[PDB]
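Participant: Pasting in a structure now, in structure tokens, and then I'll have a few things to ask.
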Amino acid sequence: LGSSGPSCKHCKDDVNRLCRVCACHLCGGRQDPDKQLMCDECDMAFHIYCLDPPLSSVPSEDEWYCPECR
Amino acid sequence: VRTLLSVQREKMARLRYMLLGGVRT
Ligand SMILES: [Zn+2]
Ligand SMILES: [Zn+2]
Ligand SMILES: [Zn+2]
Ligand SMILES: [Zn+2]
């Protein structure tokens, strides 16, 4: 993966692994990247359906903070 | 609100520019 190597140190950009660092911080699942919100503080991803309560869709706000950060 | 997909697409776009297909020697 070149000079910088993998973007993610934890999974090494292996798409066949679950990863709670570069994919959903709750379940590690890579599916539905379009429904994973990025926290504007910690930059972790979260499936709308992994949150509690689950969100139906992507919020229409300027920013979003995850449960760990908010 | 950014999604993981939007982040992945940004990265793909940047990489695409690096190919430099539009350059002759
Ligand atoms: Zn990872
Ligand atoms: Zn999840
Ligand atoms: Zn956060
Ligand atoms: Zn955590």
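The count begins at 1 with the first shown residue.
Cβ coordinates come from backbone N, Cα and C, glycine included.
What Swiss-Prot records for this protein is below:
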{"type": "MUTAGEN", "residues": "A:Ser4 to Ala (Swiss-Prot position 298)", "note": "Diminishes phosphorylation by PKA"}
{"type": "MUTAGEN", "residues": "A:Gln36 to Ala or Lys (Swiss-Prot position 330)", "note": "Does not affect ability to bind histone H3 peptide"}
{"type": "MUTAGEN", "residues": "A:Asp40 to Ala (Swiss-Prot position 334)", "note": "Impaired binding to histone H3"}
{"type": "MUTAGEN", "residues": "A:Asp43 to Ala (Swiss-Prot position 337)", "note": "Impaired binding to histone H3"}
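Looking at the shown structure, can you explain where the listed features end up?
Facilitator: A:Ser4 (mutagenesis position) falls outside any helix or strand according to DSSP and counts as coil.
Of all Cβ atoms in the protein chains displayed, 27 besides its own lie within 10 Å of the Cβ of A:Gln36 (mutagenesis position).
In sequence order, A:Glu63, A:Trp64, A:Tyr65 are the residues of the chain that are 6 or more apart from A:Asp40 (mutagenesis position) and have a CB within less than 8 Å of its CB.
A:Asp43 (mutagenesis position) is surrounded by 14 other CB atoms, counting those within 10 A of its CB over all protein chains shown.
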Participant: In whole Å, note down how far the CA of A:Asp43 (mutagenesis position) lies from the CA of A:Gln36 (mutagenesis position).
Facilitator: 11
Participant: Could you check the mutagenesis positions A:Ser4, A:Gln36, A:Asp43 and tell me which sit with their Cβ under 8 Å of a chain B Cβ?
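Facilitator: From A:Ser4, A:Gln36, A:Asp43, flagged as close to B: A:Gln36.
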Participant: I'd like the Cβ neighbour count for A:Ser4 (mutagenesis position), meaning other Cβ atoms within 10 Å of its Cβ, all protein chains included.
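Facilitator: 6, counting other Cβ atoms within 10 Å of A:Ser4 (mutagenesis position).
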